[PDB]
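What follows is a single structure, written as structure tokens, with notes after it.
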Amino acid sequence: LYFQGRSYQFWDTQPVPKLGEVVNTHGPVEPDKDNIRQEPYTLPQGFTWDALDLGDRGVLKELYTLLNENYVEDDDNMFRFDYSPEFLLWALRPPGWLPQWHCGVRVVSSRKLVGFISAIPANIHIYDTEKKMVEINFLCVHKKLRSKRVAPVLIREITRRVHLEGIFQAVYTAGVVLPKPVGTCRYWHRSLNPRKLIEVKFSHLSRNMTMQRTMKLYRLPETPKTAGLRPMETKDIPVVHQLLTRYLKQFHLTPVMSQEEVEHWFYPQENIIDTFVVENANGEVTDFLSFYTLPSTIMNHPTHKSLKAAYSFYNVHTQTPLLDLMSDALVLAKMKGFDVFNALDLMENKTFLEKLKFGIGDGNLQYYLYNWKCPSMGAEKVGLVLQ
Ligand SMILES: CCCCCCCCCCCCCC(=O)SCCNC(=O)CCNC(=O)[C@H](O)C(C)(C)COP(=O)(O)OP(=O)(O)OC[C@H]1O[C@@H](n2cnc3c(N)ncnc32)[C@H](O)[C@@H]1OP(=O)(O)O
Ligand SMILES: Cc1nn(C)c(C)c1NS(=O)(=O)c1c(Cl)cc(-c2ccnc(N3CCN(C)CC3)c2)cc1Cl
Ligand SMILES: [Mg+2]
């Protein structure tokens with residue numbers, strides 16, 4: 001059985017392994033290029049490239065609107081991600097960000113923004129190799145421009161722009177199956193406000209249960225249990241960096257963060273990123289938990305307009321049991337007004353998902369490397385979370 005809906009006209013031309021090729025080697029698919037195309041790729045007539053300065057508030061709003069109206073939706077068209085402008089700044093301007101890697105497509109005549117793709121730099125540990133790579137995210141084509149082969153042009157153009165800076169590998173996640181996943185993860189969900197989630201058909205009411213009984217089943221403590229939990233502060237930057245660096249060594253695909261990157265990714269910003277640390281009776285920070293804020297717009301519901309979701313980010317345990325840490329994460333999310341807590345089955349997350357009453361969801365998230373041939377891994381060896 002060859003075809004399963006995709007004969008990969010674009011992807012078969014790219015330096016990636018074929019779907020169903022078993023990989024036993026480790027290394028690049030093609031050599032580092034010593035001459036790179038200087039000219040942007042040709043777009044269809046009436047469209048032009050534009051590098052978006054997200055420090056211009058109006059341009060940031062334009063990107064916000066493109067994504068708010070055209071980024072990831074569920075298959076029944078009830079929910080769409082609603083990344084805030086300030087979130088987008090957090091995700092797209094980490095240390096080493098470049099304006100040319102905020103790659104937009106605009107209509108020539110009206111200047112309307114109809115396409116986007118982004119690269120951010122990251123050091124990536126893949127098995128026994130550490131490479132400088134980029135992370136690709138926020139690939140989006142306006143709904144009215146769909147299936148016109150614009151996505152391959154966006155992909156080739158960010159590839160060129162990244163090659164110009166001397167980087168020849170990338171890491172990316174998507175919901176679609178492409179040549180070739182290095183790992184596959186599943187989304188899991190922990191109800192915090194089950195009433196609302198049942199009302200908007202995110203969850204279903206179980207066979208023999210009432211609304212009041214489902215509320216009781218998912219009821220959480222009013223405050224966390226772990227001794228010495230508190231918000232991350234500036235003084236915790238070094239130890240958070242140390243804890244994460246050491247904790248991530250056990251996995252096979254991880255970021256390798258500088259202290260400035262740890263500051264950027266974890267230092268709390270209201271309604272974007274939350275990090276809590278465990279400072280013990282000695283004064284030592286031994287664990288931390290983190291989650292980011294990503295609501296989804298709710299279409300076609302009479303009462304509820306926004307689904308408030310917290311996403312598990314990086315959780316490091318050395319002295320507090322992981323089960324207790326995540327229990328505290330759920331409590332903190334509840335306290336802050338989240339409707340649901342989402343997590344993937346990567347890292348050690350399978351050790352707590354069922355025990356803490358997460359339900360499995362519909363969506364697979366595929367992890368990919370560009371121009372790096374290595375064996376695939378189980379979800380539990382994946383130690384990388386992209387927003
Ligand atoms: C060294 C540096 C390298 C840097 C680059 C690294 C690689 C980066 C790779 C990008 C990582 C992105 C990370 C994220 O942001 S993942 C999030 C992606 N965004 C969305 O899902 C938002 C909603 N959907 C859309 O806006 C559009 O439908 C998109 C833009 C996704 C496709 O637009 P459209 O629906 O109008 O289609 P087309 O006619 O233009 O093109 C169809 C072709 O594109 C292939 N396709 C479809 N979806 C994806 C996808 N998510 N990754 C890679 N390829 C994808 C498809 O197999 C086909 O190719 P082939 O089957 O013929 O081969
Ligand atoms: C409440 C809700 N809102 N919405 C819009 C949805 C679909 C749900 N249901 S869901 O919670 O179970 C869920 C969730 Cl969050 C996300 C995805 C998904 C799918 C494909 N790509 C991505 N990304 C791509 C790139 N980024 C680095 C990572 C994101 C995410 C699928 C599901 Cl099915
Ligand atoms: Mg298109």
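First residue shown is number 1, and so on along the chain.
If you check the header, you will see the structure was determined by X-ray crystallography, 2.0 Å.
Note: Cβ is positioned from N, Cα and C throughout, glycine not excepted.
What Swiss-Prot says about this one:
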BINDING   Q9, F10, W11, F138, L139, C140, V141, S147, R149, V150, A151  tetradecanoyl-CoA binding site
MUTAGEN   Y71 to P (Swiss-Prot position 180)  Abolished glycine- and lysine-myristoyltransferase activities
MUTAGEN   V72 to L (Swiss-Prot position 181)  Reduced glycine N-myristoyltransferase activity
MUTAGEN   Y83 to A (Swiss-Prot position 192)  Reduced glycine N-myristoyltransferase activity
MUTAGEN   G383 to D or K (Swiss-Prot position 492)  Reduced activity
Among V72, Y83, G383, these being the mutagenesis positions, pick the one whose CA is nearest to that of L139 (tetradecanoyl-CoA binding site). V72
According to DSSP, which of helix, strand or coil covers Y71 (mutagenesis position)? coil
Here are the recorded positions: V72, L139, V141. Which has the lowest count of other Cβ atoms within 10 Å? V72
When the Cβ positions of the recorded positions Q9, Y71, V72 are compared with the atoms of ligand 2, which fall under 6 Å? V72
Neighbour count, 10 Å Cβ-Cβ cut-off, for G383 (mutagenesis position): what number do you get? 21
Got a sec? Which of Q9, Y71, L139, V141, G383, the recorded positions, have CB under 6 Å of any ligand 3 atom? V141
Spatially closest candidate among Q9, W11, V141, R149, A151, the listed binding-site residues, to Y71 (mutagenesis position) (Cα to Cα): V141
Long-range neighbours only, meaning 6 or more apart in sequence with Cβ under 8 Å: which ones does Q9 (tetradecanoyl-CoA binding site) have? none
By CA-CA distance, flag whichever of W11, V141, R149, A151 among the binding-site residues is nearest to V72 (mutagenesis position). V141
Could you list, ordered by sequence, which of these recorded positions: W11, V72, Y83, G383, have a Cβ under 6 Å from ligand 1? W11, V72
If we check Cα distances from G383 (mutagenesis position), which of the recorded positions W11, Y83, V141, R149, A151 wins as closest? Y83
